[PDB]
Amino acid sequence: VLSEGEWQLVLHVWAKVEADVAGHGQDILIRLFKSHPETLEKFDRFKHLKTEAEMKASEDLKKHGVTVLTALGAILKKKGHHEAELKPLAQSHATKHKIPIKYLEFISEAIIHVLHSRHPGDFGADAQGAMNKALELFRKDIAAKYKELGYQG
Ligand code: COH
C-alpha cells in the first residue's frame, strides 16, 4: 500500500502528464514498440508501422495513446480503490487481447522512462519510487484477476 505522501507524489506528476496527454501517450507507446518489438504484434491496428517516423506520423496511434493514459489516470486517481475500473480492463486484456502480465511490466518501464524525460524537476528519485510502487500495485491487482480467469502468464 502506498502512503498518502507517496500518492501525492504520484498525482502531482500525473497532473503534469495531463497537460499533454496525447504527446505523452505517443512517446510511451513508441518506446514500448521499439524496446519490445513483440508487443507491436499484439496490435492488428498498428502492425503495419515499421519505423519510428511512421509511428510518430500516425494519428490513430496518438488517439490510442490518449485512450491508454486516460484509463490509467482514472485508476491512479482512485488511490488503490480501483476495483470497478480495473476489472473490465483485466478481463479484456486477458481474454480478448491476450496480453501477458510481462507486457504490463514493459509498458510500466516505458511510462517511467517517459516521465523522466519530460519532467526531471517533478520526477526525482522519490517520485520515481512512488510511481513504481503505484504501477506494481496496478500489476499485482491485474495479475490476481488473470489467475482467477486462468491466464496467470
Ligand atoms: C502489449 C499490448 C498491450 C499492453 C501492455 C496494454 C496495456 C494497457 C494499459 C496499461 C497501462 C492500459 C491502461 C490499457 C488500456 C486499454 N487497452 Co491496452 N494494452 C495492450 C494491448 C491492447 C490491445 C491489442 C487493445 C485493442 C486495440 C484495438 O484494436 O483497438 C487494447 C485496448 C485497450 C483499451 C480499450 C478498451 C479495451 O479493449 O479494454 C484500453 C482502455 N490494449 N492497456
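Numbers in chain A track Swiss-Prot; the residues on display, in order, are 2-154.
In case you wondered, yes, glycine gets a Cβ from its N, Cα and C as well.
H65 (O2 binding site) falls within a helical segment according to DSSP. Sequence annotations record features per position, and here Swiss-Prot assigns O2 binding site to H65.
Every protein chain considered, the tally of other Cβ atoms within 10 Å of the Cβ of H65 (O2 binding site) stands at 17. Under the heading nitrite binding site, Swiss-Prot lists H65.
Over all protein chains present, the Cβ of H94 (heme b binding site) has 20 other Cβ atoms lying within 10 Å. Reduced to three states, the DSSP call for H94 (heme b binding site) is helix. Marked as heme b binding site by Swiss-Prot on the basis of experimental evidence: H94.
According to Swiss-Prot, the feature domain 'Globin' maps to 2-148, an assignment based on sequence analysis.
In Swiss-Prot, a published natural variant is listed as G122 to A, annotated In metmyoglobin. Within the same chain, no residue at least 6 positions away from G122 (variant position) has a Cβ under 8 Å from its Cβ.
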Three-class DSSP assignment, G122 (variant position), comes back as helix
